[PDB]
Each structure stands twice: as C-alpha cells, then as structure tokens.
Amino acid sequence: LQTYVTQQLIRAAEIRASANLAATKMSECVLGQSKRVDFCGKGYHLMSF
Amino acid sequence: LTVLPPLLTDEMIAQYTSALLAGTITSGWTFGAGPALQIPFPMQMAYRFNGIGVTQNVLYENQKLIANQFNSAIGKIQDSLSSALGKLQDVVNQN
Amino acid sequence: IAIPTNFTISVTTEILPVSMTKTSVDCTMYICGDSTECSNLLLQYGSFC
Amino acid sequence: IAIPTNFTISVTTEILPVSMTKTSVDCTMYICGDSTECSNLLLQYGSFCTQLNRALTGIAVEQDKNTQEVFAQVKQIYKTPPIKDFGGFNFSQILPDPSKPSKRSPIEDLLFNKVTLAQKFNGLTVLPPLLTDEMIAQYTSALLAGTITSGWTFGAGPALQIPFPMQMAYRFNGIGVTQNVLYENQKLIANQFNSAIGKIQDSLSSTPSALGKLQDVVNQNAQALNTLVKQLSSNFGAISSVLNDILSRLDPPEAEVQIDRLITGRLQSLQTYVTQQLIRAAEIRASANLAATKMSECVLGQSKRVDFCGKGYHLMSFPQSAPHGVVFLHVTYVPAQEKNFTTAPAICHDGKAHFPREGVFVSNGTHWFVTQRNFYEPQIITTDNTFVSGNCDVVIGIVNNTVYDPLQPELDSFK
Amino acid sequence: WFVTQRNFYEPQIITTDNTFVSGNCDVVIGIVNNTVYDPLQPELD
Amino acid sequence: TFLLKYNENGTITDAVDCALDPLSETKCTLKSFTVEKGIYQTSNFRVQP
Amino acid sequence: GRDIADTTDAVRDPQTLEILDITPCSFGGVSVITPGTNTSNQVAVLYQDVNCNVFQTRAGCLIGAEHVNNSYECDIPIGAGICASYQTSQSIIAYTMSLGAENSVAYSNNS
Amino acid sequence: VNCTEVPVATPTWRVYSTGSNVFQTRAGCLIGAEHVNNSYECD
Ligand SMILES: *[C@@H]1O[C@H](CO)[C@@H](O[C@@H]2O[C@H](CO)[C@@H](O)[C@H](O)[C@H]2NC(C)=O)[C@H](O)[C@H]1NC(C)=O
Ligand SMILES: *[C@@H]1O[C@H](CO)[C@@H](O[C@@H]2O[C@H](CO)[C@@H](O)[C@H](O)[C@H]2NC(C)=O)[C@H](O)[C@H]1NC(C)=O
Ligand SMILES: *[C@@H]1O[C@H](CO)[C@@H](O[C@@H]2O[C@H](CO)[C@@H](O)[C@H](O)[C@H]2NC(C)=O)[C@H](O)[C@H]1NC(C)=O
Ligand SMILES: *[C@@H]1O[C@H](CO)[C@@H](O[C@@H]2O[C@H](CO)[C@@H](O)[C@H](O)[C@H]2NC(C)=O)[C@H](O)[C@H]1NC(C)=O
Ligand SMILES: *[C@@H]1O[C@H](CO)[C@@H](O)[C@H](O)[C@H]1NC(C)=O
Ligand SMILES: *[C@@H]1O[C@H](CO)[C@@H](O)[C@H](O)[C@H]1NC(C)=O
Ligand SMILES: *[C@@H]1O[C@H](CO)[C@@H](O)[C@H](O)[C@H]1NC(C)=O
Ligand SMILES: *[C@@H]1O[C@H](CO)[C@@H](O)[C@H](O)[C@H]1NC(C)=O
Ligand SMILES: *[C@@H]1O[C@H](CO)[C@@H](O)[C@H](O)[C@H]1NC(C)=O
Ligand SMILES: *[C@@H]1O[C@H](CO)[C@@H](O)[C@H](O)[C@H]1NC(C)=O
Ligand SMILES: *[C@@H]1O[C@H](CO)[C@@H](O)[C@H](O)[C@H]1NC(C)=O
Ligand SMILES: *[C@@H]1O[C@H](CO)[C@@H](O)[C@H](O)[C@H]1NC(C)=O
Ligand SMILES: *[C@@H]1O[C@H](CO)[C@@H](O)[C@H](O)[C@H]1NC(C)=O
Ligand SMILES: *[C@@H]1O[C@H](CO)[C@@H](O)[C@H](O)[C@H]1NC(C)=O
Ligand SMILES: *[C@@H]1O[C@H](CO)[C@@H](O)[C@H](O)[C@H]1NC(C)=O
C-alpha cells in the first residue's frame, strides 16, 4: 500500500504539471492571442477553442 | 477502496467550456481582461490577423474564403478525431 | 526573398490530461478488514494508516 | 462594437512559495539513538543512512538554489532617489521604510507578521537559509527601485533612468493605449494607483487566509516532522519502544531481534519521510521556478501573456518578500464604462476602400469616427489616419462616408 | 529639441510626420514650448 | 578506518586516515582522494558524558 | 514527565524527591570548508548548531576561518548570509555575503 | 452509502446518525444540511 501511495504521488505530480500547462494554455491561447511559437498549435496563432 | 466523485460534474465542466467558448466567439479576447465587450466576429478575425502581422484588408478582401477554410478545418478535425485520445486513455489505464 | 501569396487556415487538436480519479483507501481495513485481532497488531506500527 | 470610455488601474496580489525549511536528520541517531551496540547492527542494513542523508542534503541545497534563482535577478542593487517625486504615484507602501530597525516595507512587514511556524528533538535539525530575510528584503528593494526608477531597461542591460510618468506612458503604449491617454489623465491614474496600492494592505489584513499558499507549505513540513518524531514512540512489534529499555532488560543475543524490529520500523518511517519530502521539494521547486519566471517576465518587463499577471492588461508588478515565498503586486489596466456604437470594417471615399490604420471605425449614430480599440477617443477619419486597399466591390459591410483629406484646405488657400 | 527612437539614439527633427496631435497645451503636465517643422511649407514656398 | 587507493597494477599506492584531520575525514566521506571546493558534511558529534 | 515523544523531559529524584529536567547534551553535525585539495590543504571546521581562528555565527560555530570586514560575491555558502573562501592572504576567511555593487540611478522627473 | 442504511453507524451522535434532515447526493447521503433549490458559489 505504501508503494501504491508513493507511485500515486508521483503520477499525480505529473498530472498536476500537465494541468498547470493546460491552465496556462487556456489562459494565453483561448483568452487571448499568443506570440509563443509552438505553444498554441503549429503556425501563426489566431484563436483557440 | 473507493473513488470520490469530482467536484465539478461533467455537465458543469461542459458549461464552463461553453461559457469560455461563447465569450471567445462574441467578445474576442476582452472578456479575459475586464468586462466582456462585443465585436463582430469578422472584425475580431481582422484584429487577430493584424496580430500576426497581416493587415486588416487581407481578411476582408477574401473574408468568404477564410470562412470556408475555417469551416472545412473544423469539420476535418471531427473526422480526424473519429480515427487519438492516447493522452487520456494512458492516464486512466495507468490508474 | 520568398514571399507568401496565399494562406491555408489550419485547425489542430492538442489533448491534455487535467485530473485523475480521486481514489481513497482505508489502510486499517485494507491491511486486514473486520478482524480486530489484526487491527490491534497493526496499531503497533503507529500512524502509517 | 462596444469599446471602453474609461479605465481602472487595479493591483492584485499573487503569492508564490519559493522555498521551505532546510531540515536534516542523521539516520544513525534517529534509528539507533546513539546506542553503539545498536549502531553496529544498523550497519548491517547497508548504505541506507548515507543515501537518506544525501537526499535530505540535496533538498536543503535546492532550497537555497530556489531562493537565489527567484530573487537574485539583478547583478547590482539600486537605491531609490531620496526625493520621492514620481509624478504623483505614491510607492511609500512597497518601498523599504527606514523608520524601523528592519529594512522592510509596510506591506512586507504586515506580510511577514502574518505567517508563523525553538523546538529541538533528537536528530532533527534545521539549517538557516543562505540568504537571510534582510538580504532577501535588500534584493526585493533593489528590484523595486530599479523598476520604479529605470523602467524595464535595468533587467536587460544597463539601468537607463526615465521619468516615471513617461515610463507608465510607455507601459500604456505597450498595451495599445496611446500615450496621450496617460498624460491627459495622469493625476487620475496616479490616484487610482495609490488607492489600489493602499487597498491591498487592507486586503492582506482582511482575512488570515491571504497567506494560505505559504502557510500550507509550512504546516505540511511541520506535520511531516511531527509524524516522524512521533514514530519514535511506536515499537513496531518489539517488547518496548525505547532502545534503552531493550538493552537494559534483554541480553545481546536476545535483544538483537527486538532491536532488529525497531531498526526496521524506524528505517521505514524515515524512508517514508524522505520520499514525501522529495515529492514536496519537487512541488516547491516547480513553484519557485514559476516565481522566477514571473519575476523575470513581469517585474523586469511587461508581458503579453494574458493572465500571467492577473486579470487585466499587465502594466508593472512590484515584488515583495514573504517568509519562504514571494508576493507580486501585479498592476493591471482594466477597461470599464463600455459604450457600444455601430461599426463597419471599412469606409468608402470615391470608390476607394479605406481601412483604419490601427484603430477602428465607430459611429455615434450620425457620423463616423476612428478610435483606438481600447479607449474611446474619436478622431475625424482622414486619409492620413486610414490606409487604402482594393475598392467597393469586395468587402461586405462597407459603409459610405467622406474621409477628410488634410491637404484640401491648405491646397485651396495656397494652390 | 529632437525626437529619437527609444533604446537607440537617432535624433530627428520634430515633424508632423512623426508626432501626433492632441490636447490643448493645458492638460498635459510638463510640456515644453518648442516648435514642429512642417514639410509642406518648404514645398509651398 | 583507513581508505586505501589500490592501483591497476594491484599494488596499494596511497592511503588516507579517516580520523587524522577534517580534510581526511571528508576524503573518506566522499570515498575519493580528491575533494572539490565547497562545504562538506562529514559526521555528527556528541559530547561524551 | 515526557516530551512530544517518549523521551523523558523531566524526572523526580527518588532520593530527595526533587524535581529535575533533562536535556540532551551538546550535539550536532559537523561540516568542513575546503577550497579544494588541488589548490590548498587547510580546512575550516563548522559545528552546525553548537555554542562556542574561532568565530560564532547564526549558522553555528566556525573555527579555522578568519573573519574579514569587507564582503565579496561569495564562493561557498555557510549560512545565515555568511559565506567563506580562500581568497583575500593565504587562509580561509569567512565573511558576510555581498549582494552587488551599489548603483544609484540618477533619476529626475525630466531626465 | 444510501440513505436507507445510514442509522446503523452518545444521544447527539445517535440523532445525527438517524437524522431529522436527510439529503441524498452522488457523494452518498448527508445529515444536518438543509437542501435548497437556490444556488450560491462553492463554500
Ligand atoms: C473615469 O472614472 C473615474 C473614477 O474611476 C472618474 O473620476 C471620478 O469622477 C467623479 C466625478 O464626480 C469624482 O467624484 C471621483 O472622485 C473621481 N474618481 C477618481 C478616482 O478620480 C472619471 O471622471 C471618469 N472619466 C470619465 C471620462 O468618465
Ligand atoms: C503617500 O502615502 C503615504 C501613506 O502610505 C502618505 O502618508 C500618510 O498620509 C496620511 C494623510 O496625510 C497620514 O494620515 C498618515 O499618517 C501618513 N503616513 C502613513 C504611514 O500613512 C503620504 O502622505 C502619501 N503622499 C506622499 C507624497 O508621500
Ligand atoms: C456625435 O458626434 C458629434 C461630433 O461631430 C457631436 O457634435 C456635433 O457634431 C456635428 C457635426 O460633427 C455638429 O454639427 C454639431 O454642432 C455638434 N454638436 C455639438 C454640441 O458640438 C454630436 O453631438 C454627437 N451626437 C450626435 C447625436 O450627433
Ligand atoms: C454608396 O455609394 C455607392 C456609390 O455612390 C452606391 O452605389 C451605387 O448605387 C446606385 C444606386 O442607384 C447605382 O446606380 C450604382 O450603380 C452604384 N454604384 C456606383 C459605383 O455608383 C451605393 O448605393 C451607396 N450605398 C451603399 C449602402 O453602398
Ligand atoms: C488560395 O487557395 C485557395 C484554395 O485553393 C484558392 O481558392 C485561392 O484562389 C488561392 N488564392 C489565390 C490568390 O490564388
Ligand atoms: C447597445 O446595446 C443595446 C443593448 O445592449 C442596444 O439596445 C443598443 O441599440 C446598442 N447601441 C447601438 C448604437 O447599437
Ligand atoms: C450584417 O451587417 C452587414 C453590414 O452592412 C449588412 O450588410 C447585412 O445585411 C447584415 N446582415 C443581417 C442578416 O442583418
Ligand atoms: C519637475 O520638478 C520641478 C521641481 O523640482 C518642476 O519645476 C517641474 O515642473 C517638474 N517637471 C516634470 C516634468 O515633472
Ligand atoms: C509657452 O508659450 C505660451 C504662448 O507663447 C505661453 O503662454 C506659455 O506661458 C509658455 N510656457 C512656458 C513654460 O514658457
Ligand atoms: C606495474 O606496471 C608496469 C607497467 O608497464 C608493469 O610492467 C609491471 O609489471 C607492473 N607491476 C610491477 C610490480 O611493476
Ligand atoms: C533516606 O532518604 C531520605 C530522603 O532524603 C532521608 O531523609 C533519610 O535520612 C535517608 N536515610 C538514610 C539512611 O540515608
Ligand atoms: C551561548 O550563546 C550565547 C548567545 O549567542 C552567548 O552569549 C554565550 O556566550 C554562548 N555560550 C557559550 C558557552 O558558547
Ligand atoms: C572592521 O575593521 C575594524 C578595524 O580593523 C575592526 O575594529 C572591526 O571589528 C571590523 N568590523 C567587522 C564587522 O569585522
Ligand atoms: C437508495 O434506496 C432507495 C430506496 O430503495 C432506492 O430507490 C435508490 O435507488 C437507492 N439508491 C442507491 C444509490 O442505492
Ligand atoms: C424544490 O424543488 C423540488 C423539485 O422536485 C420540489 O419538489 C420542491 O417543492 C421545491 N422546493 C423545496 C423547498 O424543496
């Protein structure tokens, strides 16, 4: 059970990193237009849904 | 062992997404900074074209064409989406 | 210099995990459930559960 | 189209924990408790003690690395000028206050006094951070004086002075609001700024939960430490939880097995503590990296990343220290009092389709005007002000109108 | 006086082609009384 | 507790005493003759009763 | 009595029935400041949390390192804003870290 | 758990287990909370 809990902590940290990336992606691509190159899709960015 | 329900039901998450999406459609980027304010969509796309460094006219002069491409692209992804979701299947399978 | 003369608006997906199933396990009843004899022994390990 | 006629400058706080206590525990003492007859047995388990000590030391040095990366962004420390004429903007609430023995600011002082943990035990110890709170405050004051007195230049080269009203004019122009919006409302701007800044203090005094994101961290660490030391009370199936009792009641050949049980239990508990600490230190490292990114891209400049610096269009952010963390006062221009006019994509004059240079066409019912997109400031629509492309037949939504040619009156007068 | 681009020193005579008009000389704080050269006058003369 | 540096020829070439001086104490702690610049934690001391 | 753990914090003398308190005696980790074997061989020891050239710091008792007045961008970290190094002139000196050179930007409202 | 078997789980604890007010939700049943048809922000 300790092994399962530790592995779950690692996996949830990975998912939290992914969720932070998703939060910033929604902020910067959806609520606006971003100059970051490949952040919001390949090519020049217009708008994300 | 048990699995606690998520705070936001799938319906509430879908409502949040729809709110964000309608705000983007009908107000561009303003709703994300201050009070949401309307702007006709082709004018918003002109604003964004200006954003990527292409003058306003390049949109209007061929707005029709732009729109068509947009529509087609959207349709395409649906067909492409019904091919993947490996990023989420992987999470659920790992858990 | 090569200059573009046309465009092709593209739409690209990007899947992002945002959260995993919220699991929770009773340690006391997982190590040994409905057996007070083993629960008493498990109490020796302290605050692991 | 609905466009604003007014603005409000709002400063919002954002807390970020950048480090945690540098705890260290010597496996030998925690497990054996200075019982050489027990250390000899513990030696049979391999290099577990060395591995755990190495992990904890790595976390300890990483905390100081986090603080260094987040705060020491400036090669040199600047001093704000003695005279405090910043064009009406009042920074007394963020700049260091010489009126106290510590060189903090009123916001910094209130922030520091709102987070609280001498306790000593066997083995557990805490090392002081490399950069003492005074030095972190000095770094914050350096960054703050630099951003007030030299714009964003100090972060990307030499510090180039610039009057603060002009700096805020540049920052306004950086979000699509022409310079004349600031000067013509300078005083008003200043007042709002001042008010907002003052308000933030009350917000920090509004509830104890303001510093929550930091408090949690501390609490978490404390919890771990408690549950580690409390694990010394457990006996893990032996006949007693104290090695002294074991060695006083039982002979070596028999006490060896009981001490084995105690060694195994203590080692497992300490290993669990170290692993949890590694996960928590990774989380704090991610938070500190985000704090460093915010300090670099917000304090030392001005970001187009929409929500990186709070709701609104980012103008400037002043950092503030906090016990094991940083706090950003993101200043943001937020539109308000939106008025909605009729709009067109382009005008027509003599069959030529005129598109706005940078603003947008808006009509107050009767005749049209060109106004910048983020602040209603109608200007007469003129060929100088709007460029030309194509003709009538192509654009949809075109509206007939006359665009003033600025040379017509002078041409007629002089020919 | 002169008009120069930021973050590099390239003076240019103040002209109607690199300055935009506003105000009435009473609202802004700290104005100066220099003049703007107009490119059209030499053409007229 | 001596730390002895063997050689590819198989012949002991040098030795370090764990308790001669703090520098040698580090050299033992790192299990290497060469100690790079920095601050090194070696042991934990208690005052004898 | 007892502390948060089973370790005894106080005891009553069975002979004189007198109250007493117990504290673990002076202890702590020991580290050493070395500027590198390939550049020198002297070293300055540091007792982490003990009370005592010799020198006292909020980070512990540092001996073998000579205090110096001024400060430099510091080489190695001791703690509590105090660093040390083999610079300056042939021994380890422990000082208080310097952050950076003073630079008063000549700011005026019209410059 | 379902609201049927809740009571199986001093006098005040008995009252809370029984429940003068019982509400059934996806996250099992709860007692002591009045259920309304209004809606507010998450607390
Ligand atoms: C924009 O809004 C500000 C307030 O946010 C207005 O300034 C206020 O004007 C009223 C007029 O009676 C005063 O009572 C307030 O004290 C002012 N507030 C501040 C902070 O100065 C301003 O007039 C508005 N501008 C426009 C064009 O509507
Ligand atoms: C700038 O703000 C400070 C407060 O941060 C002002 O100082 C206060 O002014 C009020 C009003 O006169 C007094 O009641 C307070 O006693 C002053 N001190 C404090 C600590 O609040 C200051 O007047 C403002 N203006 C300038 C130019 O500094
Ligand atoms: C719309 O904007 C105009 C600005 O031009 C406002 O002012 C009038 O403008 C017309 C022609 O531009 C003049 O003939 C009037 O004399 C102006 N009126 C005043 C009081 O200066 C106008 O008031 C605005 N509103 C409407 C309904 O037209
Ligand atoms: C805007 O002006 C154009 C040009 O004056 C108008 O287009 C003309 O409309 C008349 C109406 O009888 C036609 O006979 C012409 O063939 C049209 N084209 C030209 C080049 O004159 C237009 O109607 C006006 N109004 C709008 C809404 O566009
Ligand atoms: C751009 O591509 C589209 C798609 O085929 C085409 O219809 C259009 O004519 C092209 N533009 C030009 C200027 O050829
Ligand atoms: C502004 O919006 C209101 C409704 O929100 C509408 O009735 C009005 O016509 C709009 N104004 C203009 C000029 O279209
Ligand atoms: C949309 O607006 C344009 C602007 O001129 C107008 O020509 C068109 O008729 C409008 N469409 C509808 C359905 O009202
Ligand atoms: C600058 O301050 C001086 C007073 O020392 C004042 O006379 C002048 O008008 C001010 N100018 C600006 C642009 O702030
Ligand atoms: C600028 O010139 C105007 C008119 O010539 C005059 O009224 C004003 O006082 C002058 N201002 C200064 C600062 O010289
Ligand atoms: C040591 O190494 C040398 C390398 O050439 C070799 O010749 C010699 O046999 C080795 N052993 C001794 C004892 O010299
Ligand atoms: C025994 O201890 C008590 C308590 O101090 C004392 O009063 C008494 O004199 C002692 N008797 C002897 C024989 O030491
Ligand atoms: C113990 O520390 C205090 C405070 O630093 C100091 O005054 C005292 O001299 C120290 N005593 C010893 C024995 O080091
Ligand atoms: C600074 O140098 C003077 C002169 O040697 C000395 O008296 C003083 O103690 C020094 N200060 C510090 C903090 O070392
Ligand atoms: C709870 O019990 C009621 C009554 O039998 C039943 O209608 C309902 O479906 C049950 N719900 C669940 C989740 O078991
Ligand atoms: C709330 O809505 C439910 C829906 O079934 C209804 O039965 C009930 O009367 C409403 N009012 C209250 C106070 O529950």
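Sequence positions for chain D are given in Swiss-Prot numbering; the residues included correspond to 712-828, 852-1149, in order.
Any Cβ shown, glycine's included, is placed from N, Cα and C.
Some features that Swiss-Prot has for this protein:
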VARIANT   D:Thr716 to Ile  In strain: Alpha/B.1.1.7
VARIANT   D:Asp796 to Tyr  In strain: 19B/501Y, Omicron/BA.1, Omicron/BA.2, Omicron/BA.2.12.1, Omicron/BA.2.75, Omicron/BA.4, Omicron/BA.5, Omicron/BQ.1.1, Omicron/XBB.1.5, Omicron/EG.5.1
VARIANT   D:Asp950 to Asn  In strain: Delta/B.1.617.2, Mu/B.1.621
VARIANT   D:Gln954 to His  In strain: Omicron/BA.1, Omicron/BA.2, Omicron/BA.2.12.1, Omicron/BA.2.75, Omicron/BA.4, Omicron/BA.5, Omicron/BQ.1.1, Omicron/XBB.1.5, Omicron/EG.5.1
VARIANT   D:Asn969 to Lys  In strain: Omicron/BA.1, Omicron/BA.2, Omicron/BA.2.12.1, Omicron/BA.2.75, Omicron/BA.4, Omicron/BA.5, Omicron/BQ.1.1, Omicron/XBB.1.5, Omicron/EG.5.1
VARIANT   D:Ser982 to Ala  In strain: Alpha/B.1.1.7
Going by Cα-Cα distance, which of the variant positions (D:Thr716, D:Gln954, D:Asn969, D:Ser982) sits nearest to D:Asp796 (variant position)?
D:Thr716
Mind telling me which of the variant positions D:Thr716, D:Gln954, D:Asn969, D:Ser982 has the densest Cβ neighbourhood, counting other Cβ atoms within 10 Å?
D:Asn969
Does DSSP give D:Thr716 (variant position) helix, strand or coil?
strand
Using C-alpha positions only, work out which of the variant positions D:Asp950, D:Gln954, D:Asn969, D:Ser982 is nearest to D:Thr716 (variant position).
D:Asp950
For D:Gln954 (variant position) and D:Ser982 (variant position), what Cα-Cα distance in Å is obtained after rounding to a whole number?
37
How long is the line from the C-alpha of D:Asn969 (variant position) to the C-alpha of D:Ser982 (variant position), rounded to the nearest angstrom?
16
What is the separation, in Å, between the Cα atoms of D:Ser982 (variant position) and D:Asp950 (variant position)?
43
State the count of C-beta atoms found within 10 angstroms of the C-beta of D:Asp950 (variant position), not counting that atom itself.
11
Given variant positions D:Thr716, D:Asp796, D:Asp950, D:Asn969, which are under 8 Å from chain G when comparing Cβ atoms?
D:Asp796
I want to verify one value. Collapsing DSSP to three states, which class is D:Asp796 (variant position)?
coil
Tell me, how many other CB atoms lie within 10 A of the CB of D:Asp796 (variant position), whichever protein chain they belong to?
12
Variant positions (D:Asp950, D:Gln954, D:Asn969) in Cβ proximity to chain C, threshold under 8 Å:
D:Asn969
